[PDB]
Amino acid sequence: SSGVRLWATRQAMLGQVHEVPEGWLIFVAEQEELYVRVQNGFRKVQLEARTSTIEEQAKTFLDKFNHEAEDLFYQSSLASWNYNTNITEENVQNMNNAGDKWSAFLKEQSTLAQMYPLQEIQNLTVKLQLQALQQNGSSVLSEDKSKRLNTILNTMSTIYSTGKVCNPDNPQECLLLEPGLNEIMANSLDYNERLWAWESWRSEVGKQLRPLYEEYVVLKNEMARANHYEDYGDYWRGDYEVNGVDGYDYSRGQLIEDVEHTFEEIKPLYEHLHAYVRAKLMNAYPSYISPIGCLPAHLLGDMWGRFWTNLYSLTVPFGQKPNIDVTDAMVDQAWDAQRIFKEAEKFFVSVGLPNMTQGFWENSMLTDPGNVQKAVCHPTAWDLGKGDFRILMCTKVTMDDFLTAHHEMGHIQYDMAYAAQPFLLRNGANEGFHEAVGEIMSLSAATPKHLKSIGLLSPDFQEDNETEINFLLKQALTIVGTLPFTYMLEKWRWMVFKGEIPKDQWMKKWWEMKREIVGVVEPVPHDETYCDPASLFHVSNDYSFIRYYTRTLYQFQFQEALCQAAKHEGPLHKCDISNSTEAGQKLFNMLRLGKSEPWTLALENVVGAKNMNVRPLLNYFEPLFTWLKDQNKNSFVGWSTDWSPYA
Amino acid sequence: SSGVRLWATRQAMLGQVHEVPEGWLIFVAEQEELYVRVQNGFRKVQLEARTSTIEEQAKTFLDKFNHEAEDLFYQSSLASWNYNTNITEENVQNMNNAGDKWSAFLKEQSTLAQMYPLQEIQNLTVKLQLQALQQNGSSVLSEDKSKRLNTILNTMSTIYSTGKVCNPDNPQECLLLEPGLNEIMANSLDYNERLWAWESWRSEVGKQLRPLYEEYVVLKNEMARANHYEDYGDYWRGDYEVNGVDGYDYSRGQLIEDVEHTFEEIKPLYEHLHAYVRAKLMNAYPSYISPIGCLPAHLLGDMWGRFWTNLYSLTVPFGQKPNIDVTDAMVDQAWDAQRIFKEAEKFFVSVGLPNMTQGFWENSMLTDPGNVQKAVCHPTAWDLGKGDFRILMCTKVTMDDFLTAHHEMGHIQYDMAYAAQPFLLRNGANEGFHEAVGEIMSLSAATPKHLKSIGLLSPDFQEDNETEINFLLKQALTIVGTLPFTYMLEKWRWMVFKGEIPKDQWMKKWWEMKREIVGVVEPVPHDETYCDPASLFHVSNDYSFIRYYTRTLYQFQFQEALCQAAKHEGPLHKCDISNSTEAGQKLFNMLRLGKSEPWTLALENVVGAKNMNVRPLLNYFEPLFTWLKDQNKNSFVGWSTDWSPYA
Amino acid sequence: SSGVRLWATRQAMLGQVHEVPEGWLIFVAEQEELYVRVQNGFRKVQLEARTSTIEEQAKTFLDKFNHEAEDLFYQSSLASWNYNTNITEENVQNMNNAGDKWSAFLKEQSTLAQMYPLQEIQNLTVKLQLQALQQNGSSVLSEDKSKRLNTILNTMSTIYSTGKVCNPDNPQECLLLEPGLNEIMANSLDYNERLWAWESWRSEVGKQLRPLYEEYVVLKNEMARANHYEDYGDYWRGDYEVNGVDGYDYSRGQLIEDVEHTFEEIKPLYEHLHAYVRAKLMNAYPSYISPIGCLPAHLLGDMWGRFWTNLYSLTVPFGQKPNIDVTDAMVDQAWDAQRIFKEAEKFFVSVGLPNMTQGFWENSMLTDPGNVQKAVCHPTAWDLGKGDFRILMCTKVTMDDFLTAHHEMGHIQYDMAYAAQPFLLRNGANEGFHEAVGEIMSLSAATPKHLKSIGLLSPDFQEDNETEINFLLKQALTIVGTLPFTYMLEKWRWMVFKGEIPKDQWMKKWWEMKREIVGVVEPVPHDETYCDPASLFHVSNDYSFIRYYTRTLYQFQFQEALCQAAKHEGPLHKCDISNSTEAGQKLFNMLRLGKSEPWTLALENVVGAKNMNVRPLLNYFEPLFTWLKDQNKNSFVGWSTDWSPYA
């Protein structure tokens, strides 16, 4: 013993001096002060002034790769932005060529990185970067298995994107999922029209995708075994996995544990929320919604019941008190996309974050990019590299565009935060961190205190409890509404990749937890021909939906840390972090690392805990929970799986 | 590789450097010097210039307690001292009121100290001080149990004090134990007179204290059992218990066997001593002590048979030969108690111990201040605190009081010696150290060498073996004689606390142990109605009687070590530590430590033996041991338990 | 937090410097230097000039021994040198008298060493010294057992030296082993005379040697068993044993494994070598040796078959191609013995090794000093100690003596290299390391480039490939041919010491391995009455013979390492080390270690491998192996044990 016992600050040393054993060096990492642990305290130690292995070759190989990678990635990034801004055939070709150049280049380095054995490589950053490169992808399988898996992904993504259903009343009248079916599942309130749209989408897509999905899963599973995973779920569980880090290693199975462990705390709030929606639905559809039965899968505000936000019309806590809107004030104050972005930039400056790049304005587009060029209006950030930061969207004078602008800007702030890190580390620690950071900025941007501070919300405006309940429930519909849907679906892919559910029970098991975990009942029964669990975008397009679940746990914890940092006074849903420079600095310390460090370390450095939890959400919706329990003390609370609209 | 080991002191590492492997850095916590262990020596590495937790709160909690504890204890000691030296109603009020507030102060800080656990404390001193504070004692039980236990002790204290037995000849003529009954069996040699007083007290006290003793023992055990002890004997055995110290841990059960083992090897010396007393008692009581039977209880020169000092008149080795006493020379030089205490002060400066403050002398009652105010003449020490010291003794100009002055001042020097220790640690290592220090110096003072040096004894005094045996036997009767009685009484009390001796067999086993361990048999058959063991002041008032046996073992070890350090030659009873400055410095090494260190470490450093032993006892009385065998060859050696004066 | 990392040796530091993080202070005990670790390298920190127990007693006792031992050994060496240079009765006594006094000094020092145990020494060098002196060896037995070993050892030595066999035709014509019997089997090619010489020697001398060798074997086993060995074979294996060194321990049992493992790898080379010699023996003895059976024992060029170079007259690959001979140039250039050593001195200077000092020329004779005083013409290297190194040889103007002087020069330079060690540690690592140094110097002196550089080889000479084959086969007969003989003899001597085979099969086992391991069958069967295993000098003189097998393994490894530094291109046997200073410095570092450091580390330092390996042996004779396989593909390869000339 009597070795190196080093920590960050002297305050840690004062609290841990009794912990440090006799003879152990007390080195303060931040203060660069060295002390020796002696009898009842520490003594000052004299310090002087600050001054071919394969691992050395790997460092040369890795850095050399970066310079090539930076250039080629920029070409692919630019080709994408040009194609995204203007969808033309020429824009496609360069995107293909740059992507083909980029993809081919990466595998050569991937194979070359695999030539380096990581066991003899001890640098934490270097070893992580190499394995981040040594990943061979689908090439770990055979080419034909890679060919099948990729082509199916091309087809499955195409089928979901091109999934179009036709009503039996008119064969020629066919409506896509968007905007045809989704508007019907959200805006239309007809029992049959929503039932048909829900049924037809899962019929013409699920039946076609089910054979493709069956082969897709095993292809994804066998590569996971080829990549040393129990299933492709564990392959996606390796994304949050932390290995080799003392005090921060995160096992893949722990991801399943934490998601289920945190989900059980959401059930009581959700159950009363589920009962209240059932209580409100039975006020609108008493026949279609039983007081004890589950909520029909076609009356949930969207195709799959993913979000209950569109049910706010039928489940409004207080019709006389609408949600706080300052979009008209923006119209009154003549605010527009550049103004909103400038206000967002000012808000980011308000929390101490640096002002965003001016080159963004020259390069990125905010409003609708006309019609000659073809572009997507969805909020999309663009960290093209080499200091090139952009956001591609059509921003109008609306809160949603205002909030998503904050959501997208936070990504860019995160993008430049880890831009100092190498290209391999130039990304978020996990898939949900950047999105979670984007959300909390929008949430703070949506705070009425911020709106009142900036003048969007008038000073004489009052935030009554009914409005807060209206706000919280709308938050619950958006956030807590999708949590059970996210929890089961990701867990569904977990067991499907693990093969727990046999082919002849994928649909039956889906409806088993639909009515039980989520309390959602299919209006008409579906069999294994249907592939409704894969009918969503992420499952069809092979995206781990856990990102939404993880970020929601992260964002509330981060916001809770923000509220603690900003010293919020009031309801947690009213927590505004405006004019809180220190919180941005603390957030910057997390964001500056990006993915250079384990996400558990970053999570603890912000919220104080190395594990995600839903404790802020319970605090966030605590007044709402009491109101929901008060509203549900009369109506039945829970859900009966046996009941169904078809029986 | 290599390791670094730190030393508190440079000299400890210098003597522990050869076994250190080469390459280990040599660092000392005091000199802060850098050395590297190299081949056959060490190279001095050049060094540059010098550049919450419960335990820290625990350290601060103790220090604040020490300030108020030192103040209130000083007032309590002062108030009690006034009552002793001046026995008046108001002085009694001061002694009671100050003690009550001190008692109230002790429990309040003890309760507050309970919120400072001992396990997380790294400092043994900090943990030990709180452990003394956190000792709930009788309060671990319910409040009624403590009150009734004190009620028994109050009744035990009053009854023992007021125990008066009336002579059958005159019912009005009644005598208390002190000084009436004690003088009967110490001065009067009439067997019947001693027998009546011995039986009357044990009958009167026994019939009223036996039922109280049964309950008092149970109450003492129950709190000990709740205080994690097997019995109240183990509760008292925790005084010598050592825990948490490497190389010096002492267990409570180790105390039992050490006292037993030490006494067993004393028996061959004691059996000859018992035989000679038995042989000499026949010369005065031919029909009352058998040549093989055990000694009569009241024929031992004292009340309980504890001290055989008065038997020296009847069992003198050579009555014609004089005894070591310069009491006449004390008054031939026109001295007094003040000069006697001055000689006691001269004794400490002769052995090298520093002189004490004059404040002690001006506050100490060395002689009774007349008769208008009553001064308690019971020898005691007063470590009042804040450097205040007093001696409660009506010392006169006599050799007997000359040793008493040395004995009491020995406690005072010891009490001030560990003043550097905290108030909780301002005490002796155990209950047999301060008495040991004062006894050995008095014995050294009583030697002819000390008396001749200061002119108390003429140099023409004949230091022949005739006076050597007479002095040894008188010391043996006082010191060696009380060891068998002290050992059994604590052993008997231990089994009563442990419940081993049946309640209907306490009296028989007490005398059976007296018959066997001590070779002393009661003159009248006492049943369990009697409470002869509790007739002692210590047993009734709940005083651990093992302190005297340990003190006797410690003092001889202390004395022999001083004589060995002073290069004493010849019989050990003539050893004088006067004019030996090294002996006091050697003695003072433990005296400053006090009770912070284990007593085993204290005993080993002073003497050389970690545990107790009887080797100094054999060295002190070796001429007597051979002399006893010469006188005891004509009579039985040992004792016979069956014989009794009543049968 | 960097801290300090310490290495005892540079090799440990360099081998571990890669894993040292930047900024770590690095200290090397051997170099007494400070280093600061940086990226992909280390930076040295400059320094100024260097600044009771049994361990202390042992160092003093050993240090005083070395100086005294050097003198007495030098006196014994001085007298022995005079005895060998001058064969006179006076010189015989001086060698014995100085030797006896020196031997008595070792015995006295050994007695004083036995009280200094090795385990209590914290200095590795000090512990090793007493180990080599505390070895009682033959003295662990009784005086009579030691006495009876000495007489038989000399008796079997004298009988071997005075092996007298007389021709049956002429009783008075008796030829001794040297030069009579040896020349018969070396120069004379008559099968019958060699058959008689081999048979008569092993018959008359074998009968006399057998009781002496068997008794000597048992006694050598008895002492070794009492010396903590399984047998006397293990006693000799203890010289090569290394224990207690991390990464360098060598066990005695592994020596048996390594010898057997290496010999199996040499079998493919030897089977073709045996086949070709068998093919060539048929060209001269078609009626005695078959193409399938083994070889006659006397048809190996010697009675024991140790040296097969005498067969080169009948087994030459090409009788017309000249070998590497420069004796003509030596005579033409008027060279003598002094020029040979001077040319050896020039070669050693060119390679960087130090030149021979003044004491060599002034004290060491180089030619036989006429008939006035007889000089032992056997070439011996005389390390008399205390700066006295001498070479004894009857060197003539010949190429053979030119190599032999280099052989003695290698030993002399080997001896002086480890002079920095104490006298006890001033010895070779084992019994095969030192002999390897001499042979390679002769091999280096035999290289064509060295002769050409010094003018011995005419530059106009053409080095044909066939000449290389003849050179390699001639070298193979001397060295590669002797490997099977050394393996079986040591394996047989392992059995006789360990007693794995009863005495009635010792000779049967000796020829069994001759038929199988060596592929050589005795022309006349021999029973246990003979002592053919002891017919060699070392077996008949209590000398291990495995030292030469280790010598062969070490010398080629040494030869490979020297060419590795020289970076020679082409055949290994054509490599030269002239004008290669870096090779000599590394070689001298190998020679300066002596026995103070493990030979496994020394073998690692020179080459890189800590275990035995036969790659240099195959590399040196790589053209020879292909030539033998090409020539022996038309003939039977291997041997048949059953076949015999007498059967």
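The count begins at 1 with the first shown residue.
Note: Cβ is positioned from N, Cα and C throughout, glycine not excepted.
The mutagenesis experiment C:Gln57 to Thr (Swiss-Prot position 24) is recorded by Swiss-Prot, whose note states: Increases slightly the interaction with RBD domain of SARS-CoV-2 spike protein. C:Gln57 (mutagenesis position) carries a helical DSSP state (H, G or I).
Here the residue is the original one, but Swiss-Prot notes a mutagenesis experiment at this spot, C:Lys64 to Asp (Swiss-Prot position 31): Abolishes interaction with SARS-CoV spike glycoprotein. Around C:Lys64 (mutagenesis position), taking its Cβ as the centre, 10 other Cβ atoms fall within 10 Å, counting all chains.
Swiss-Prot gives this note for the published mutagenesis C:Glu70 to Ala (Swiss-Prot position 37): No effect on interaction with SARS-CoV spike glycoprotein. C:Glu70 (mutagenesis position) is surrounded by 19 other CB atoms, counting those within 10 A of its CB over all protein chains shown.
All chains included, 14 other C-beta atoms sit within 10 angstroms of the C-beta of C:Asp71 (mutagenesis position). When secondary structure is read from DSSP and collapsed to three states, C:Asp71 (mutagenesis position) falls in the helix class. In Swiss-Prot, the entry for mutagenesis C:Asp71 to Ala (Swiss-Prot position 38) states: No effect on interaction with SARS-CoV spike glycoprotein. The structure shown retains the original residue.
Secondary structure from DSSP puts C:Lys101 (mutagenesis position) in a helix. According to Swiss-Prot, the mutagenesis experiment C:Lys101 to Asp (Swiss-Prot position 68) carries this note: Slightly inhibits interaction with SARS-CoV spike glycoprotein.
Quoted from Swiss-Prot for the published mutagenesis C:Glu143 to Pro (Swiss-Prot position 110): No effect on interaction with SARS-CoV spike glycoprotein. In this view, C:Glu143 (mutagenesis position) is surrounded by 8 other Cβ atoms within 10 Å of its Cβ, with every protein chain counted.
Among the mutagenesis entries in Swiss-Prot is C:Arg306 to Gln (Swiss-Prot position 273), noted as: Complete loss of enzyme activity. Does not affect amino acid transport activity of SLC6A19. Mapped onto three states, the DSSP output places C:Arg306 (mutagenesis position) in coil.
Within the same chain, residues at least six positions away from C:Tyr548 (substrate binding site) with a Cβ under 8 Å of its Cβ are C:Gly432, C:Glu435, C:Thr482, C:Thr486. Reduced to three states, the DSSP call for C:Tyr548 (substrate binding site) is helix. Annotation source Swiss-Prot lists substrate binding site at C:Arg306, C:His378, C:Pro379, C:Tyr548.
Among the mutagenesis entries in Swiss-Prot is C:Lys386 to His, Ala or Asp (Swiss-Prot position 353), noted as: Abolishes interaction with SARS-CoV spike glycoprotein. Of all Cβ atoms in the shown protein chains, 15 besides its own fall within 10 Å of the Cβ of C:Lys386 (mutagenesis position).
What Swiss-Prot notes for the published mutagenesis of C:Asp388 to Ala (Swiss-Prot position 355) is this: Strongly inhibits interaction with SARS-CoV spike glycoprotein. Annotation for C:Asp388 (mutagenesis position): spatial neighbours C:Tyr74, C:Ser77, C:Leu78, C:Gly359, C:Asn363, C:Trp382, criterion Cβ-Cβ under 8 Å with sequence separation of six or more.
Look at C:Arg390 (mutagenesis position): DSSP puts it in a strand. Looking at Swiss-Prot, the entry for mutagenesis of C:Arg390 to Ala (Swiss-Prot position 357) says: Strongly inhibits interaction with SARS-CoV spike glycoprotein.
With a cut-off of 8 Å between CB atoms and residues at least 6 apart in sequence, the same chain places C:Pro379, C:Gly438, C:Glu439, C:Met441, C:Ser442 near C:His407 (Zn(2+) binding site), listed in sequence order. Swiss-Prot lists C:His407, C:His411, C:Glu435 with the feature Zn(2+) binding site.
According to Swiss-Prot, the active site, proton acceptor annotation covers C:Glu408, on the basis of sequence analysis. In the three-state DSSP reading, C:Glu408 (active site, proton acceptor) counts as helix. Same-chain residues at least 6 positions away in sequence with a Cβ under 8 Å from that of C:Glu408 (active site, proton acceptor) are, in sequence order, C:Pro379, C:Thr380, C:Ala381, C:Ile391, C:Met393, C:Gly438.
C:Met416 (mutagenesis position) falls within a helical segment according to DSSP. Under its mutagenesis entries, Swiss-Prot includes C:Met416 to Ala (Swiss-Prot position 383) with the note: Slightly inhibits interaction with SARS-CoV spike glycoprotein.
Under mutagenesis, Swiss-Prot gives C:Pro422 to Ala (Swiss-Prot position 389) with this note: Slightly inhibits interaction with SARS-CoV spike glycoprotein. In three-state terms derived from DSSP, C:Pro422 (mutagenesis position) belongs to neither a helical nor a strand segment and is classed as coil.
What Swiss-Prot says about the mutagenesis result for C:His538 to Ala (Swiss-Prot position 505) is this: Complete loss of enzyme activity. Take the CB of C:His538 (mutagenesis position) and look out to 10 A: across all protein chains shown you find 17 other CB atoms.
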Same-chain residues at least 6 apart in sequence whose Cβ lies under 8 Å from C:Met416 (mutagenesis position):
C:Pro354, C:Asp383, C:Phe389
Which one is it: of the mutagenesis positions C:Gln57, C:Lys64, C:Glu70, C:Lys386, C:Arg390, whose Cα lies the shortest distance from the Cα of C:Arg306 (mutagenesis position)?
C:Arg390
Rounded Cα-Cα span from C:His538 (mutagenesis position) to C:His378 (substrate binding site), Å:
16
Please identify which of C:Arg306, C:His378 has the densest Cβ environment, defined as other Cβ atoms within 10 Å, among these recorded positions.
C:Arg306
If one measures from the C-alpha of C:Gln57 (mutagenesis position) to the C-alpha of C:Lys64 (mutagenesis position), what distance in angstrom results, rounded to a whole number?
11
C:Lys64 (mutagenesis position) - helix vs strand vs coil (DSSP):
helix
Measuring CA to CA, name the entry from the mutagenesis positions C:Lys64, C:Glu70, C:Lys386, C:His538 that ends up nearest C:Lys101 (mutagenesis position).
C:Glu70
Determine the Cβ neighbour count for C:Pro379 (substrate binding site): the number of other Cβ atoms within 10 Å of its Cβ.
17
Compute the C-alpha separation of C:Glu143 (mutagenesis position) from C:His538 (mutagenesis position), stating it in Å without decimals.
25
Just to be sure I understand the packing, how many Cβ atoms besides its own are within 10 Å of the Cβ of C:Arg390 (mutagenesis position)?
23
Quick check: of the mutagenesis positions listed here (C:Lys386, C:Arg390, C:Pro422), which one has the Cα closest to that of C:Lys64 (mutagenesis position)?
C:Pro422
Please report how many Å separate the Cα atom of C:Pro422 (mutagenesis position) from that of C:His538 (mutagenesis position), as a whole number.
29
Give me the count of other Cβ atoms within 10 A of the Cβ belonging to C:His411 (Zn(2+) binding site).
25
Return only the integer: C-alpha distance in Å from C:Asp71 (mutagenesis position) to C:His411 (Zn(2+) binding site).
21
10 Å Cβ neighbour count around C:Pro422 (mutagenesis position)?
21
Nearest by CA distance to C:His538 (mutagenesis position): which of the mutagenesis positions is it, out of C:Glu70, C:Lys386, C:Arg390?
C:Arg390
To the nearest whole angstrom, state the Cα distance for the pair C:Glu70 (mutagenesis position) and C:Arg390 (mutagenesis position).
16
